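Asker: Please see the structure below; I have some questions.
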Amino acid sequence: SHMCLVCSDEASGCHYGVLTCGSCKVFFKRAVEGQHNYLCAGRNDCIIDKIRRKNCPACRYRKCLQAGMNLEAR
Amino acid sequence: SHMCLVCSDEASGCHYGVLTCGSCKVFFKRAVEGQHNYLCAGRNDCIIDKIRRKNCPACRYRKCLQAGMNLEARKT
DNA sequence: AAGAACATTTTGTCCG
DNA sequence: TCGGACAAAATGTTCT
Ligand SMILES: [Zn+2]
Ligand SMILES: [Zn+2]
Ligand SMILES: [Zn+2]
Ligand SMILES: [Zn+2]
């Protein structure tokens, strides 16, 4: 289809199992491969759009997981 | 408390009128000069502390202004 | 589709 | 106190 399931920007393909833009693709890989310690400054329900996805990596990562992203998709 | 009034990190001086840390000092200068247009992804009430201050420039910048930071603190 | 390298943006430290 | 340069972290794009 058309839109990233994580941030609603234009998708570039099906990455890690889910339709996402390229920025969310590489965010999720880095998140999964790094150490998890992200902390929301809100209530763990930040809105994640094209502009606001840079705000909260904790909620952006929860949204990647909720969308079903996983490194071993293939 | 030698604490930054914006994020509670260790303050380094009175910058632009307010006891703040090095990071909040330059963040504030950068926000006004670029006349930045920040948007909160919460509720306009994010927690701003040493770690989370990176997460919402909108609430960080709001706390700066509200604490009374002002580029013309001296001129004043 | 996915990984890597390059690029950019955003933030933070150190001087003077 | 304040500014500049440098440095680092965080995000994003191109893969001639
Ligand atoms: Zn996305
Ligand atoms: Zn959040
Ligand atoms: Zn501060
Ligand atoms: Zn906020």
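Each residue's number is its place along the chain shown, starting with 1.
Method reported for this entry: X-ray crystallography, 1.6 Å.
For all residues, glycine too, the Cβ spot is worked out from N, Cα and C.
Feature table excerpt (Swiss-Prot):
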- B:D45 to R (Swiss-Prot position 481): Disrupts dimerization and decreases transcription transactivation (MUTAGEN)
- B:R52 to Q (Swiss-Prot position 488): Loss of chromatin specific function and reduces chromatin remodeling. Abolishes interaction with SMARD1 (MUTAGEN)
- B:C64 to Y (Swiss-Prot position 500): Abolishes interaction with POU2F2 (MUTAGEN)
- B:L65 to P (Swiss-Prot position 501): Abrogates DNA-binding and transcription transactivation. Abolishes interaction with POU2F1 and POU2F2 (MUTAGEN)
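Can you tell me where each of these features sits in the structure?
Answerer: Note: B:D45 (mutagenesis position) has non-local neighbours B:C59, i.e. same-chain residues 6+ apart with C-beta under 8 A of its own C-beta.
For B:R52 (mutagenesis position), the count of additional Cβ atoms within 10 Å of its Cβ stands at 20 [all protein chains shown].
Residue environment of B:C64 (mutagenesis position) contains 28 other Cβ atoms, counted within 10 Å of its Cβ in all protein chains. Annotation note: B:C64 (mutagenesis position) sits in a helical segment as assigned by DSSP.
Taking a C-beta cut-off of under 8 angstroms and a sequence separation of 6 or more, B:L65 (mutagenesis position) has no same-chain neighbours.
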Asker: Give me the Cα-Cα distance between B:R52 (mutagenesis position) and B:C64 (mutagenesis position), rounded to a whole Å.
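Answerer: With the alpha carbons as reference points, the distance is 15 Å.
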Asker: Would you mind listing, in sequence order, any of the mutagenesis positions B:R52, B:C64, B:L65 that have a CB less than 8 A from a CB of chain A?
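Answerer: Listed in sequence order, the mutagenesis positions near chain A are B:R52.
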